[PDB]
Amino acid sequence: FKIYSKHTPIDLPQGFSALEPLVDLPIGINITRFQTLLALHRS
Amino acid sequence: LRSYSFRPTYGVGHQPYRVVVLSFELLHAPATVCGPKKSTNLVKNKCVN
Ligand SMILES: *[C@@H]1O[C@H](CO)[C@@H](O)[C@H](O)[C@H]1NC(C)=O
């Protein structure tokens, strides 16, 4: 399970930038679906 | 369930021995435990293997 990422400070804009590997995890796990997590408004 | 009665006056045939069992094998996952790569220095400017 590999993750590539990049953090560049400033609808998506227009440009080219290659992303570098961060981690590589020998898990073995199968994936068919995913979701996301968000920080709600409470205060 | 029975108990033990270890005492420090016993003979060798009853003294409590500590035993640990190392059961290890590979999986098709990447090997998360290797061995030693033999130590050795590094030379320069020589045709070497
Ligand atoms: C992932 O799912 C496939 C079937 O879609 C299965 O054949 C395969 O063995 C699974 N992989 C693992 C690592 O369980």
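Chain A is numbered as in Swiss-Prot; the shown residues are, in order, 201-210, 215-247.
Here the Cβ of each residue, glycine as well, is placed from N, Cα and C on the backbone.
The secondary structure of A:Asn234 (mutagenesis position), as reduced to three states from DSSP, is coil rather than helix or strand. Packing around A:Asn234 (mutagenesis position) is summarised by its Cβ count: 5 other Cβ atoms lie within 10 angstroms of its Cβ, all protein chains included. While the structure shown retains the original residue, Swiss-Prot records the mutagenesis experiment A:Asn234 to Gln with this note: Increased resistance to neutralizing antibodies.
A:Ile210 (variant position) carries neither a helix nor a strand DSSP state and counts as coil. Under natural variants, Swiss-Prot gives A:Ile210 to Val with this note: In strain: Omicron/BA.2.75.
According to Swiss-Prot, the natural variant A:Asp215 to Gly carries the following note: In strain: Beta/B.1.351. Around A:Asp215 (variant position), no same-chain residue at least 6 positions away in sequence has a Cβ under 8 Å from its Cβ.
Among the natural variants in Swiss-Prot, A:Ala222 to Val has the note: In strain: 20A.EU1. The residue drawn here is the original one. For A:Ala222 (variant position), the number of other Cβ atoms no farther than 10 Å from its own Cβ, over all displayed protein chains, is 6. Annotation note: A:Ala222 (variant position) sits in a coil segment as assigned by DSSP.
Rounded to a whole number, the C-alpha distance linking A:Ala222 (variant position) with A:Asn234 (mutagenesis position) is 27 angstrom. Close contacts with ligand 1, defined as a Cβ under 6 Å from any of its atoms, occur at A:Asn234 among the recorded positions A:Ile210, A:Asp215, A:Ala222, A:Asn234. Reported as a whole number, the C-alpha separation between A:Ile210 (variant position) and A:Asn234 (mutagenesis position) equals 35 Å.
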